[PDB]
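Let me begin by presenting the structure, written as structure tokens, before commenting on it.
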Amino acid sequence: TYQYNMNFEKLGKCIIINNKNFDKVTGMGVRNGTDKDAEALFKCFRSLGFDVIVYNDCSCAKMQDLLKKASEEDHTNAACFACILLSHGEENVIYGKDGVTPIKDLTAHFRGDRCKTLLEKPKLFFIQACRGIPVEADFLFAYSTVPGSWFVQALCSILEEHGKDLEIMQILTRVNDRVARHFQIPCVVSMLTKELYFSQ
Amino acid sequence: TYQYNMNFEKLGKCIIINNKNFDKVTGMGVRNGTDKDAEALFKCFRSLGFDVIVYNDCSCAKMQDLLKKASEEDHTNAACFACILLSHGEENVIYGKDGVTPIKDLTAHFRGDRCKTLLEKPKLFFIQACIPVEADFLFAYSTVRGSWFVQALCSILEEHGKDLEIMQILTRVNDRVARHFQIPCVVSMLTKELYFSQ
Ligand SMILES: *SCCNC(=O)c1cc2cc(F)ccc2[nH]1
Ligand SMILES: *SCCNC(=O)c1cc2cc(F)ccc2[nH]1
């Protein structure tokens, strides 16, 4: 078929990492408005049919252990997997509370060879990294650099109105448009091999 | 307004850089089959409706001037623009005949403002090598008859280039080369849906 099979017991997991406060040492300030993002997103993704977990002010070691343990779960009865990262960022790196880890190490755990239960299933990453290569099939990255957040608000609004009738590329194209109309722009890196509808 | 407005005199320009033979001083081999690639691409994109021109074994400066002059042209009557790159590739950089040149420098000429006539219109880059940012750019990037990527892109486009949206085409391309076994990507900064008709 031309779209991902969605006939599973569940839609799948949605991990939200909400980093607001950072250790003085990192020279990063409070990320005001992120709670509003985190909350809109969890409500939104809950409503699509995801099982949402929300983590807050995580260390670098937590974000790593967190995701690794998620990648070691049994995803057989799930349609897909989503992870949302709201934090500080610089080229190819995301901030924990105590430092900096490469976005690539975070996503690497969900790789065909190390996460057999999610093979041929979409793995979704929405990164909202304010202050500034995992090349494998069925990955998708929605990265935004624009400083709740415009990107996050737009994602949520389009998703709650069209989440069940549009394909992700359509959703995220529309998102790109309105963070663009508010006037930087978000992007989308797709390695997807089918079309993705969150419905049945 | 959910789709890019295609109502113009022409679809637009489509430059093809087809680098096969490389200057000794780079120790880069003959890219056999890149000619079957470039011919496949020419016929396909011409059939979509692009004004296609093919340039062979371009040097680094040729590639730069090609694209700068290209951006300097008047694009008032065109729906969009498309560049296809067939070469050797490393990290964020293409090869000319006479060495290497960074991808971004090629697209820099087409930015939001340096090419005011292409503003609000899709600039498509199809790269087959073996940042940067901005509204209405799209990259289809691959690593490896001709290459599996090209062969897939041409077949799907020959068949659905007139009824499917750009992202649907490229997703099918992705799936197709994946079936053969690396995987092509799509970087999208598009703000609308893209159809090659109406
Ligand atoms: S929002 C994605 C950020 N930029 C990239 O990751 C990127 C740009 C680009 C351009 C190319 F020609 C090929 C690959 C590529 N990745
Ligand atoms: S074909 C593109 C290869 N990888 C990238 O260019 C890439 C991956 C990635 C992941 C992100 F979270 C953000 C941007 C990004 N570009």
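Residue numbering for chain B follows Swiss-Prot; the residues present correspond to positions 57-186, 213-226, 237-273, 287-303, in that order.
Determined via X-ray crystallography, 3.0 Å.
Positions of Cβ are set from backbone N, Cα and C atoms, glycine also.
The active site annotation in Swiss-Prot covers B:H144 (among others). The secondary structure of B:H144 (active site), as reduced to three states from DSSP, is coil rather than helix or strand. The Cβ of B:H144 (active site) lies under 8 Å from the Cβ of B:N75, B:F78, B:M84, B:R87, B:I150, B:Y151, B:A185, B:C186, each of which sits 6+ residues away along the same chain.
According to Swiss-Prot, the mutagenesis experiment B:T173 to A carries the following note: Abolished phosphorylation by PAK2; when associated with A-30 and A-239. Secondary structure from DSSP puts B:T173 (mutagenesis position) in coil.
Around B:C186 (mutagenesis position), taking its Cβ as the centre, 16 other Cβ atoms fall within 10 Å, counting all chains. The note that Swiss-Prot attaches to the published mutagenesis B:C186 to A is: Abolished thiol protease activity.
As annotated by Swiss-Prot, active site applies to B:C186 (among others), with the evidence given as experimental evidence.
The note that Swiss-Prot attaches to the published mutagenesis B:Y223 to A, F, W, D or E is: Does not significantly affect thiol protease catalytic efficiency. The DSSP secondary structure for B:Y223 (mutagenesis position) is strand.
Here Swiss-Prot describes B:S239 to A as a published mutagenesis experiment; the accompanying note says: Abolished phosphorylation by PAK2; when associated with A-30 and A-173. Taken residue by residue with DSSP, B:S239 (mutagenesis position) is part of neither helix nor strand, so it is coil. If you draw a 10 Å sphere around the CB of B:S239 (mutagenesis position), it holds 22 other CB atoms from the protein chains shown.
Here the residue is the original one, but Swiss-Prot notes a mutagenesis experiment at this spot, B:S239 to E: Mimics phosphorylation; leading to inactivate thiol protease activity.
In sequence order, B:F221, B:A222, B:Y223, B:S224, B:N266 are the residues of the chain that are 6 or more apart from B:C290 (mutagenesis position) and have a CB within less than 8 Å of its CB. Record note (Swiss-Prot) on the mutagenesis of B:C290 to T or N: Does not significantly affect thiol protease catalytic activity.
Quoted from Swiss-Prot, the note on the mutagenesis of B:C290 to S is: Decreased phosphorylation by PAK2.
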Inset, instruction - Could you round the CA separation between B:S239 (mutagenesis position) and B:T173 (mutagenesis position) to a whole angstrom and send it over? - result: 34
Legend entry - Modelling gap (13 residues), B:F273/B:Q287 Cα distance, angstrom: 8
Inset, instruction - Across the 10 residues missing from the deposited entry, can you see how many angstrom lie between the CA of B:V226 and the CA of B:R237, as a whole number? - result: 13
Inset, instruction - Specify the secondary structure state of B:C290 (mutagenesis position) as given by DSSP, simplified to three classes. - result: strand
Inset, instruction - Would you identify the secondary structure of B:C186 (mutagenesis position) according to DSSP, in three states? - result: coil
